[PDB]
Amino acid sequence: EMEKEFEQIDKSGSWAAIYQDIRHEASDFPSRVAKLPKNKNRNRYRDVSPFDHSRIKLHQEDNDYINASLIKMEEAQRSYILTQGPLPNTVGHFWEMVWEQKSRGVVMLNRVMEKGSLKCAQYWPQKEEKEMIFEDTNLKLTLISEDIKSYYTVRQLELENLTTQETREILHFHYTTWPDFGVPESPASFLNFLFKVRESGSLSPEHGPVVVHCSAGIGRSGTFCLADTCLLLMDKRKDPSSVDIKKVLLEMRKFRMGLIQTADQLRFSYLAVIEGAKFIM
Ligand SMILES: O=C1CCCc2nc3c(cc21)C(=O)CCC3
């Protein structure tokens, strides 16, 4: 059981030690397409790249590259697309991928500005009457509604294919209260957010994979998926205590490098799963 394993690592403060064994144990696959010189300007950080085998491809013939990985969890029957916060020059690309992958939801776990710097382009409209056009990808994006709460904001967006005149409703879940330094003290508000996305139908196999981003798409995005997947496996299994979070983290890291950036995030992920377990049972 992981609740006993928690106290153990916690009382002995072994979190930096555990996290280093996962660093050591993690997969390394090629990322040749990311390191191509033509794609230098499509990457937010040079040290965070999609693996070739799991990278999402854009259906434009010119350059199919975007910094985005498909995470397939076989046993949980869950998929996620993990991507960097879009750059000013890739907001078109980003909305093309959401179109092409038939995604219902976008989950955002960062503010546009943190620590006085830009962590992300403003890629959605701020006002109903001021829609955005992506000329390069031929998409129009309109704010339909917006429901601001203490910890998170939910927006209803209409994405239209200008080429074909099809329209789709997209939900944007934005967690607005991740602190600039560290992790939340309590996972209550993060668990509330997770369920809010789940109830929306955005995580369901009748839709394309959810799109999940922070700044690099590995730290906070990492915590989102890991909590979702572990909690779902505890429902799916005869013995819920057979679920090892280290095993699941390492299975996710086959798909995208670096998921969970700090020992703090690892601790917080155990805490979210452990608290989340009690809320169900
Ligand atoms: O990382 C960024 C931020 C804004 C968009 C952007 N555009 C370019 C770069 C880098 C970035 C380059 O490295 C070369 C020129 C194009």
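The numbers used for chain A are those of Swiss-Prot, and the residues that appear cover 2-282, in sequence.
Quick check of the header: X-ray crystallography, 2.5 Å.
Placement of Cβ uses the backbone N, Cα and C atoms for every residue, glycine included.
Taking the Cβ of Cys215 (mutagenesis position) as reference, residues of its chain lying under 8 Å away and at least six apart in sequence are, in sequence order, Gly86, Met109, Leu110, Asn111, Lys120, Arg221, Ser222. Here Swiss-Prot flags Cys215 as active site, phosphocysteine intermediate.
Counting every protein chain shown, the Cβ of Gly220 (substrate binding site) has 21 other Cβ atoms within 10 Å. Taken from Swiss-Prot, the feature substrate binding site covers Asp181, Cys215, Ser216, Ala217, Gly218, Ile219, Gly220, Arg221, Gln262.
Looking at Swiss-Prot, the entry for mutagenesis of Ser50 to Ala or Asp says: No phosphorylation. In sequence order, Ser32, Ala35, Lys36, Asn44, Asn68, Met258 are the residues of the chain that are 6 or more apart from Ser50 (mutagenesis position) and have a CB within less than 8 Å of its CB.
Quoted from Swiss-Prot, the note on mutagenesis experiment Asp181 to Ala is: Substrate-trapping mutant. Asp181 (mutagenesis position) carries neither a helix nor a strand DSSP state and counts as coil.
Here the residue is the original one, but Swiss-Prot notes a mutagenesis experiment at this spot, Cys215 to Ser: Catalytically inactive mutant; abolishes sulfhydration. DSSP classifies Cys215 (mutagenesis position) as coil under the three-state reduction.
Separation of the C-alpha atoms of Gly220 (substrate binding site) and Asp181 (mutagenesis position): 13 Å, rounded to the nearest whole number. In the structure shown, the C-beta of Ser216 has more C-beta neighbours within 10 angstroms than that of any other entry among the binding-site residues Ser216, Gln262. Spanning the listed substrate site, residues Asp181, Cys215, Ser216, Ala217, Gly218, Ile219, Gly220, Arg221, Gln262 have a farthest Cα to Cα distance of 16 Å.
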